[PDB]
Amino acid sequence: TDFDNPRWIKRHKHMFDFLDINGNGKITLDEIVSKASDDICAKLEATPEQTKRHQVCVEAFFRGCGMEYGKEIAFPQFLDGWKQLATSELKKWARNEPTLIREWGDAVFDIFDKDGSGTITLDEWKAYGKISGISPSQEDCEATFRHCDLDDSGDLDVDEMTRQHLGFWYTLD
Ligand SMILES: [Ca+2]
Ligand SMILES: [Ca+2]
Ligand SMILES: [Ca+2]
């Protein structure tokens, strides 16, 4: 609906080329899970059960885009699959059903919440250095946090964490 907005194209090309480990111009579910799941869960020292839950959510999202283990797909076919999925997930949201992004969101939240508190604080948030994996100054970090904390509660709930961490896949601005 707004998934055909031309601004979406450039963003998606850069992400595709980053997930394409061997640089051959096509991606598999093998390459995606390694970059988007194996790396983060090891970095944050998640438990085996936590890691397994995260992997299930990542496999579900990308299979909905048309991906499978051992199957090579180029950019034009990948983009069309994502459009199809984003449309059908918009309708689920409207029918008061749980979506694939919400389910992936809960799995991520459990890993970052090291004590048992049910909110994410600044010390917990800083533990992961993002996918590009290069750290800016301590001062840019702390202002990015304040920006993500929409109300001024001093911490992050599930809706706030999900929008910053996985917003790339469903919203342009
Ligand atoms: Ca490849
Ligand atoms: Ca906490
Ligand atoms: Ca908050």
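Following Swiss-Prot, chain A residues are numbered 11-183, in order.
Cβ coordinates come from backbone N, Cα and C, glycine included.
Among the features that Swiss-Prot reports, Ca(2+) 2 binding site is placed at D123, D125, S127, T129, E134. Residues or ranges marked as Ca(2+) 3 binding site by Swiss-Prot on the basis of sequence analysis: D159, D161, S163, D165, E170. The feature domain 'EF-hand 1' is assigned by Swiss-Prot to 17-52, with sequence analysis given as support. Look at Swiss-Prot and you will find 53-88 tagged as domain 'EF-hand 2', backed by similarity to another entry. Experimental mutagenesis at this site is recorded by Swiss-Prot as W92 to F, annotated: Shifts luminescence to violet by adding a new band at 410 nm.
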Can you go through the binding-site residues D123, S127, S163 and pick out those with a C-beta less than 6 angstroms from ligand 2?
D123, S127
Cβ under 6 Å from an atom of ligand 3: which of these recorded positions qualify? The list is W92, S127, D159, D161.
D159, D161
Translate the DSSP assignment of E134 (Ca(2+) 2 binding site) into the three-state scheme.
helix
Where ligand 1 binds, which of the recorded positions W92, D125, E134, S163 are close by, with Cβ under 6 Å?
none
Distant-in-sequence neighbours of the domain 'EF-hand 1' (17-52), which means Cβ under 8 A and at least six residues beyond its ends:
60-61, 64-65, 68-69, 72-73, 77-85, 88-89, 92, 121, 138, 141, 178, 182
Given the binding-site residues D125, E170, and counting only Cβ atoms in the protein chains shown, which has the most within 10 Å of its Cβ?
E170
Residue among binding-site residues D123, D125, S127, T129 with Cα closest to the Cα of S163 (Ca(2+) 3 binding site):
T129
Which residues, sitting 6 or more apart from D165 (Ca(2+) 3 binding site) on the same chain, put a CB under 8 Å from its CB?
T129, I130, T131, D159
Which of the listed binding-site residues (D123, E134, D159, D161) has the least company, meaning the fewest other Cβ atoms within 10 Å of its Cβ?
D161
Around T129 (Ca(2+) 2 binding site), how many other CB atoms lie within 10 A of its CB?
16
Chain-mates of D159, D161, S163, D165, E170 with C-beta within 8 Å of site centroid, Ca(2+) 3:
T129, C158, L160, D162, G164, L166, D167
For the recorded Ca(2+) 2 site formed by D123, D125, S127, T129, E134, name the remaining residues of the chain with Cβ within 8 Å of the site's Cβ center, in chain order.
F122, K124, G126, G128, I130, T131, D165
